[PDB]
Each structure stands twice: as C-alpha cells, then as structure tokens.
Amino acid sequence: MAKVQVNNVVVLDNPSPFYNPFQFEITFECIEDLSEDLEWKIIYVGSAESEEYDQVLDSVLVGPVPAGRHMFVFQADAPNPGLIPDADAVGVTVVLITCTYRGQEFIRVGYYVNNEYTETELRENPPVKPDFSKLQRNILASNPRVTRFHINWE
Amino acid sequence: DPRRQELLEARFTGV
Amino acid sequence: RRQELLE
C-alpha cells in the first residue's frame, strides 16, 4: 500500500471566530525512509458553485521524514473574505486537508464547515453583506471524509 | 440545498 | 512552499 498513512486529525479550537486561524493536530506514520518532502495543504472551498474560488490557506513541507510515527500541528490563517461570494459566506462549506508527495496528492481529509452568526439579532436579520468579524466558524469534526488516491512511491 | 450538497461531496471525493 | 518541522 502507500508508504504514508494518516492515523488521526484533531481539530483544535474548532468553534472559533471566522478570522481565527485553522489548527489541526495531524498524526501519520511512514513504513520506510522517505526520499523527499511531504507537502501538506489546507484548502478552503470558497463557493460550492465553482472550484475557482478555492483558497489555499497554506502549504507546508515536512522535509525528511523517518520511518516512525510522527505528529505536527498544521496552522493556517483564515481565508480571505474578499474572494468569497457573499451568497456562500454564511452557511455550510468545505475545508480540505491534503498531503502530496512529489507533486501527487495521495490523501484528502475533508470536513463540513458551518459559518454562522452567534447573536440572534444577526441570525434573524443578516447583514446585506456578510460581516466576517461577527461570523463563527464551526468545523464539524465528528465526521471527516477521507479519500485516498494511488500515487507513485518510487 | 440538495444540489449544493451534491457539489460539496464532489469536492470531498473529486479527483 | 513553507518548511515545517516534525514534533
């Protein structure tokens, strides 16, 4: 099978203000010594209507990875509201955590994300344009969707 | 809602 | 694009 296996992802400070950064505690393991970096990414689905509003919140390389089990904290700044359609701002959307080896995405961990106002005054009379300083991000961490892809591990 | 749900799921699996 | 150390 694949030479890298993701064991667990923990969503930290999951319910938080929209503008606060994402935090994931990622734990994976590697059957053998790895030649190159593993590239991890966090991708915010700005709009269900088109993938062209995806925002790559961040992209990290974890460098030389031995054959043990490893853990690291993936933190990324919140998406840029100026690229998000107002219609999609409030409601449910998707955030994706992906890992890539030599430019080949081999695993994708996705969560539903609900952006919602917390003051009932705003929930009942939403602003004409989404007020992101008043939105709460809720990553629905109980039920992740994990999708694996076969890549070349040579 | 149902259509947007379908779209999000595609993102989860996609390619 | 950014380096991250393992813990």
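Cβ coordinates come from backbone N, Cα and C, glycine included.
Here the residue is the original one, while Swiss-Prot reports the published mutagenesis A:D37 to A with the comment Abrogates interaction with CHAF1B and HIRA. Long-range Cβ neighbours of A:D37 (mutagenesis position) (same chain, at least 6 residues apart, Cβ-Cβ under 8 Å): A:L61, A:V62, A:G63, A:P64, A:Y101. DSSP gives A:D37 (mutagenesis position) a coil state; it is part of no helix or strand.
Listed in Swiss-Prot is the mutagenesis experiment A:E49 to A, annotated as follows: Loss of interaction with TLK2. Using a 10 Å radius centred on the Cβ of A:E49 (mutagenesis position) and all shown protein chains, the other Cβ atoms total 13.
All protein chains considered, the CB of A:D54 (mutagenesis position) has 17 other CB atoms within 10 Å. What Swiss-Prot notes for the published mutagenesis of A:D54 to R is this: Reduces interaction with histone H3.
In the three-state DSSP scheme, A:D88 (mutagenesis position) falls into the helix class. For A:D88 (mutagenesis position), applying a Cβ distance below 8 Å and a minimum sequence separation of six or more within one chain yields A:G46, A:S47, A:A48, A:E49, A:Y53. In Swiss-Prot, a mutagenesis experiment is listed as A:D88 to A, annotated with the note Loss of interaction with TLK2. Reduced phosphorylation.
Swiss-Prot documents A:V94 to R as a published mutagenesis change and attaches the note Abrogates interaction with histone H3 and histone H4. Loss of interaction with TLK2. Reduced phosphorylation. The DSSP secondary structure for A:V94 (mutagenesis position) is strand. Listed in sequence order, the residues of the same chain lying 6 or more apart from A:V94 (mutagenesis position) and placing their CB within less than 8 Å of its CB are A:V45, A:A48, A:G110, A:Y111, A:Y112, A:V113.
Long-range Cβ neighbours of A:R108 (mutagenesis position) (same chain, at least 6 residues apart, Cβ-Cβ under 8 Å): A:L96, A:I97, A:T98, A:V146, A:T147, A:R148, A:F149. Experimental mutagenesis at this site is recorded by Swiss-Prot as A:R108 to E, annotated: Reduces interaction with histone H3.
Checking the mutagenesis positions A:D37, A:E49, A:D88, A:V94 against chain B with a Cβ-Cβ cut-off under 8 Å leaves A:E49, A:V94. According to DSSP, A:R108 (mutagenesis position) is assigned to a strand segment.
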